[PDB]
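For reference, the structure is listed below as structure tokens.
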Amino acid sequence: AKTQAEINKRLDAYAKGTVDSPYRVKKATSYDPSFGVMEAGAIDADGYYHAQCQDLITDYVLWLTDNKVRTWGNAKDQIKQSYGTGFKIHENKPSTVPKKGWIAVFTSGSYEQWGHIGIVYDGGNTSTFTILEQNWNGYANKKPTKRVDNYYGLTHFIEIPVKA
Ligand code: MMC
Ligand code: MMC
Ligand SMILES: [Ca+2]
Ligand SMILES: [Cl-]
Ligand SMILES: [Hg+2]
Ligand SMILES: [Hg+2]
């Protein structure tokens, strides 16, 4: 498990393009004509579809679990598997405020077909929070980027283990 300080450091490094990850693009990379050239800092964990939302989580979960757990499936499929001990899936109830480093999973509305996923950067309040995510633009080309979300379509949070 990682400490909150380690988690918080890693989130800023994702957003800065400096994260210690072997899946971070070092030089602008392209292989899929349907997507934009991945900029330095984009995370591509599977070698398909350039830098999608789930690529970020694959990397993050690998890091949290010392490379023991590789995610499978699309964003929406993350709530149908377990990343292991100390990971907990919570339904988003309208009371529910997430914590920094938790994983936010969108599975309804326009997000239904593949889902969307990202990391809670600031837990916010009941109205909004700040997410760190890839590919909210659809072009699969940008590094992880922060966005204010209003909980629309957001159905679950994955609580991650945090070391004292
Ligand atoms: C490798 Hg944590
Ligand atoms: C609330 Hg699990
Ligand atoms: Ca990818
Ligand atoms: Cl997405
Ligand atoms: Hg640990
Ligand atoms: Hg939607």
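Chain A is numbered as in Swiss-Prot, which gives 2-165 for the residues shown.
Just so you know, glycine gets a Cβ as well, placed from its N, Cα and C.
The annotation domain 'Peptidase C51' is assigned in Swiss-Prot to 29-160. Remark: secondary structure over the domain 'Peptidase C51' (29-160) totals 21 helix, 34 strand, 77 coil, with classes taken from DSSP.
The Ca(2+) binding site annotation in Swiss-Prot covers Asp45, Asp47, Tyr49, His51, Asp56.
Long-range Cβ contacts of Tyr49 (mutagenesis position) within its own chain (separation 6+, distance under 8 Å): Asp33. According to Swiss-Prot, the mutagenesis experiment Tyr49 to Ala carries the following note: No effect on staphylolytic ability.
Here the residue is the original one, while Swiss-Prot reports the published mutagenesis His51 to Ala with the comment Reduced staphylolytic ability. All protein chains shown were included, and the count of other CB atoms within 10 Å of the CB of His51 (mutagenesis position) stands at 24.
Listed in Swiss-Prot as a mutagenesis experiment, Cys54 to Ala is described as follows: Complete loss of staphylolytic ability. With a cut-off of 8 Å between CB atoms and residues at least 6 apart in sequence, the same chain places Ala76, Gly116, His117, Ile118, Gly119, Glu134, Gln135, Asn136, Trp137 near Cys54 (mutagenesis position), listed in sequence order.
Per Swiss-Prot, mutagenesis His117 to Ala is noted as: Complete loss of staphylolytic ability.
Annotated active site, for endopeptidase activity per Swiss-Prot: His117 (among others), in sequence order. For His117 (mutagenesis position), other Cβ atoms within 10 Å of its Cβ number 26.
Within 10 Å of the C-beta of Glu134 (mutagenesis position) there are 23 other C-beta atoms, taking all protein chains into account. For the published mutagenesis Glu134 to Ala, Swiss-Prot gives the following note: Strongly reduced staphylolytic ability.
Among the features that Swiss-Prot reports, active site, for endopeptidase activity is placed at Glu134 (among others).
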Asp45 (Ca(2+) binding site) and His51 (mutagenesis position), distance between Cα atoms, whole Å: 6
Other same-chain residues whose Cβ falls within 8 Å of the Cβ centroid of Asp45, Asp47, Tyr49, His51, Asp56, the recorded Ca(2+) site, in sequence order: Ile44, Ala46, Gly48, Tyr50, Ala52, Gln53, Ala141
